[PDB]
Every structure is written in structure tokens, then in C-alpha cells.
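Scroll down for the structure; my scribbles are underneath it.
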Amino acid sequence: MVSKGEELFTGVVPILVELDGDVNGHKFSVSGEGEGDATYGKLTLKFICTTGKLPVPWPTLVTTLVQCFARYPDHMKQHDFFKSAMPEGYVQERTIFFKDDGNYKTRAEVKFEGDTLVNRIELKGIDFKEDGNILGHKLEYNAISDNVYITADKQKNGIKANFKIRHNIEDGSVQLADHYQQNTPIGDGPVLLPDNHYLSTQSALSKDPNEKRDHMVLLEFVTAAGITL
């Protein structure tokens, strides 16, 4: 028997992303458009900084800029909370600790506006070092990949997730970014509380050679894993 929200992801679905951000008094906006194919756990997006030049490096934003597009293997479908919360949606709140630098606090609403899947994001950044890796623009325009470990928050009828991102620095060193995450549903309708598992995620960054605005092109694969059957 198929689940409520699952039906909605059987095809290619268009995606809109709006982000409003403020890092150490630098304010900026990002808009994104693209598509997502849960069947293959595949996302293609292009992001544009609408306010001009981006005050932080693009890679720092990737995790913040739609885990409902993850491919769940058949035997794991009863563990996909993200799609069980559609089309009403969910709140995705994170804190992101850059080691020896500032933190991002983020709050997003992910839901459907008609046919389109929408990620609306407010981001606040504080205590960054002016000559640090982040505001100093010293990270590589490099892919990022890792596993998102998920667990149930039975009391909040949602989930928690924790993971670490290693951003490459131009000098060969690494900027660690500790992610902490709580997702709760907007609807009153039931949802699927999962058993611990994780989402193997890979994101590939590129550029549109014809594009003059500060922007990022993203291809991304996401697959659930870590339960046995």
C-alpha cells in the first residue's frame, strides 16, 4: 500500500528555492530553480545571488539550499519522513558550527505551492572572523559529500540529524562544519517516524560559462541507506 505523500514524488518535480541571508551584517538573497527525481535521488539546480556578489562562499550554502527528493530503497519506504509530511510540508531548522569561526542558524519551510516544491529559507550568521576561511573566501569550489545520520524525535513528532562536512581549503587544509538538524511537520496529519538510518549525499559544483551573475550550478545525488533487508 502506497503512502499519502509518496505519490507526489513519482515523477520529475520542479523546485524553487528562496533564501534570505544576513552574515555579520552582510545581507544577501539567493534564488534557485530546478528539478528533482526521487526515483533516481537526483537534483539539478542553478542558484543566483540576486543582491550582487555573494558575501560567503557558495559551498558553505549547499546544505542549506530538499531531502524529500532522496531515493529510498523499497524495503526502507516506511522510514521516509520527508515525503510523509507532504504536501503540507515541514520545518527544517539547523545550526551549523564552523570550527574556529562563526555559526549559521537556519530555518526553512519546505512544502508544495501547487505543483512546485518550495524551499524558503531565512539564514542568520554571526561571530565570523573577517579574515577567516568563510568571510575571507579561502574555500575550494569543491564538491562535498557525506552521510546524514537520522534519528526519530518521538516527542516532537519529527526527526533529528547530525553530520559533518569537510570543506577543502585552497592550501590543502580542511574547514569542518558541524551540522545539527531538527525537522518537524507543518500539517496535523500523521507521519513516518524512522529507525536510525542515513542519507548518502553527493553534490557536484559547477558554473554556467554564459552566466555573468554570481551563481552556482548543482548536480546532486541522495540515497537512503543503512537498514538490512
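The count begins at 1 with the first shown residue.
Structure determined by X-ray crystallography, 2.5 Å.
Placed from the backbone N, Cα and C atoms, the Cβ positions cover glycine too.
Straight from Swiss-Prot, the features:
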| type | residues | note |
| --- | --- | --- |
| MUTAGEN | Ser145 to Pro (Swiss-Prot position 147) | Increases fluorescence at warmer temperatures such as 37 degrees Celsius |
| MUTAGEN | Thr201 to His, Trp or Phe (Swiss-Prot position 203) | Results in significantly red-shifted excitation and emission maxima |
| MUTAGEN | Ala204 to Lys (Swiss-Prot position 206) | Abolishes the tendency to dimerize and leads to monomeric fluorescent proteins |
| MUTAGEN | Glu220 to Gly (Swiss-Prot position 222) | Suppresses the 399 nm excitation peak, leaving only the longer wavelength peak at 475 nm |
Report, in whole Å, the straight Cα-to-Cα distance of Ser145 (mutagenesis position) from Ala204 (mutagenesis position).
9
Express the distance between the Cα positions of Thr201 (mutagenesis position) and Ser145 (mutagenesis position) as a whole number of Å.
5
Within a 10 Å radius of its Cβ, which of these mutagenesis positions (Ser145, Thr201) has the fewest neighbouring Cβ atoms?
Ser145
Measuring CB to CB from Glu220 (mutagenesis position), give everything in the same chain under 8 Å that is also at least six residues away in sequence.
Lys42, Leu43, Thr44, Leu45, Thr201, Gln202, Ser203, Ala204
